[PDB]
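Heads up: the structure comes next, in structure tokens.
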Amino acid sequence: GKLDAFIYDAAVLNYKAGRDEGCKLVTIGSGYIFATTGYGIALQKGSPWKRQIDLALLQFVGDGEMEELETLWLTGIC
Amino acid sequence: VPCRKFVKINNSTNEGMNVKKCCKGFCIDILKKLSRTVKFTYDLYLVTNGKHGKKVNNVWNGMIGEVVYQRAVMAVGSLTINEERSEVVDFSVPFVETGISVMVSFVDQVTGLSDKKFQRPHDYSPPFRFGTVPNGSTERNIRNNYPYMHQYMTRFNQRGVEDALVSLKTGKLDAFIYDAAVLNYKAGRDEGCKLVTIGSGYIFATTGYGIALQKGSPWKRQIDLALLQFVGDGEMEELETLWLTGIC
Amino acid sequence: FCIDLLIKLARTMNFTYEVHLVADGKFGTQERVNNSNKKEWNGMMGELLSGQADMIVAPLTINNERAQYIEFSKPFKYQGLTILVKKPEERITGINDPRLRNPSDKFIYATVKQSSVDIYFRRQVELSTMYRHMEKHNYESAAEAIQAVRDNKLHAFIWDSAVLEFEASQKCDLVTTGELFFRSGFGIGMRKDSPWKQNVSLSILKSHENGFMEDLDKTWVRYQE
């Protein structure tokens, strides 16, 4: 009770609420009145590795393997 | 995976064609994972003589005739294990708990092999009926258990698994004796679910499914390690989730 | 049970025997000896590989590690794993409980110290949290866990199926879980390539084909109270 609310990123708080004892803290929505951005991979300007990394990410998303990793490393209870 | 089968053209001559077809399923996944792990080469094809195997006066047939006479190496497909099959070849370790079971139409009439129905159908007022598949090792198991049961089953025979399924759905058959998990898979995808299994393998045979290899094969220890690797990490449970549907 | 199995083996094949017991209450694990960085075994495997024992007649948990070192026979028992609880969600329904994925000081679950279940979980590279949690509460024998959960001090215990089914038939407060995972088999612990393998395995299969397994069920398994 030393703080009322806390502004942070969405999915990390979703993972912390998905493993919290009793689920006392409650999130707000799913990013409706928020930024709702994404995470990428930062590369330097002029690196030739960008296209292969993009093809590998589109391979990892487009087969459910990314969904399997998100099922493994996230638990959306309560 | 590709496969071939020597299918004959007509019944006057013995000439035929090796028709090439595609194969999926559970043992196909087992063979693909063995090719991933052990890193060998396989020559998969279908049998043309018939069923699993039956000693017709010291003459075998089917996959037993292919393995014992050394025209092939091993059988990835399912096979029941009894005394003389373990005499003629060497089986691997089992991987799945598949006994036998009886399919009938919660209340339960038959309790198991110690049923009072298994003495005389004149004791009960409706004359019921139950048989097995022809040329099967379950017939040999019954003939080693009870020859009188074979004498009653001789008038109760049938032809096909799907034919016996249609006979149970319409009413041309009362009960049927088969293995457990295959009937569980056929009942888990059946519309209506009127046919109810009996027990979970308590008064039954409770055997397993292995891979028969030749006597003295060097691959036997590697296959025995690979099966325990495939079961001991939940990957066999993943294949059971893929190829079985446990309802209710 | 296994004493009557050995009686059946001595009735089938004529051989005498010498029944003794292992010095501890452990199966045997692969542990660093405290000098020269050498692997050693202990327990029943440590007494078997030293030449002091000949045949381990025990419900041996068949795995890939022990198959690399010794030869195995055909399994006589076929069963899975289950959770011992005492009787709001009083059941757990297996490993897929998310509260057991990230445990705490409330859900107290453990297993027998130096058991093959711990090795099977050690192969599982995605359940290291349970491996770090259960190491603080491992007991010597399973009867210690039965007595501890009898005093409502434990909360879950991974164990074989039919043993806890028989204990549930003995005591009605002992409740098993619903799921059935790790469907494996228990056989006879054996040596390497030896003439005591083929004839003994044929005798075991002869015990499988007849109603002697049903007779052993009539002794202990089918008998209820």
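Residue numbering for chain B follows Swiss-Prot; the residues present correspond to positions 434-538, 658-800, in that order.
If you're wondering, the header gives electron microscopy, 3.9 Å.
From the backbone N, Cα and C atoms, a Cβ is placed for every residue, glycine too.
Of all Cβ atoms in the shown protein chains, 19 besides its own fall within 10 Å of the Cβ of B:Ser689 (L-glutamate binding site). In three-state terms derived from DSSP, B:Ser689 (L-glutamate binding site) belongs to a helical segment. Sequence annotations record features per position, and here Swiss-Prot assigns L-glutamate binding site to B:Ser511, B:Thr513, B:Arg518, B:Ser689, B:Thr690, B:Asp731.
Here Swiss-Prot notes a mutagenesis experiment, B:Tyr730 to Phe, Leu or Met, with the remark: Strongly decreased sensitivity to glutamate. Cβ neighbours of B:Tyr730 (mutagenesis position) (same chain, under 8 Å, six or more residues apart in sequence): B:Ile533, B:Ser534, B:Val535, B:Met536, B:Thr684, B:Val685, B:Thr690, B:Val713. Secondary structure from DSSP puts B:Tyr730 (mutagenesis position) in a beta strand.
Cβ neighbour count for B:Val734 (mutagenesis position) (all protein chains, 10 Å cutoff from its Cβ): 13. One mutagenesis experiment catalogued in Swiss-Prot, B:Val734 to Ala, is accompanied by this note: Decreased sensitivity to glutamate.
Surrounding the centroid of the Cβ atoms of B:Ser511, B:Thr513, B:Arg518, B:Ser689, B:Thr690, B:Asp731, where the record places L-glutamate, the chain contributes additional residues within 8 Å, namely B:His485, B:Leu512, B:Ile514, B:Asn515, B:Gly688, B:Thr759. The Cβ neighbour count for B:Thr690 (L-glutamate binding site), using a 10 Å radius over every protein chain in view, is 16. Distance from the CA of B:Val734 (mutagenesis position) to the CA of B:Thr513 (L-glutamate binding site) is 13 Å. Less than 8 angstroms from the CB of B:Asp731 (L-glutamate binding site) sit B:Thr513, B:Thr531, B:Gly532, B:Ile533, B:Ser534, B:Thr690, each of them six or more residues away in the same chain.
Cβ neighbour counts within 10 Å, taken over all protein chains shown, single out B:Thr513 as the most crowded of the binding-site residues B:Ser511, B:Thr513.
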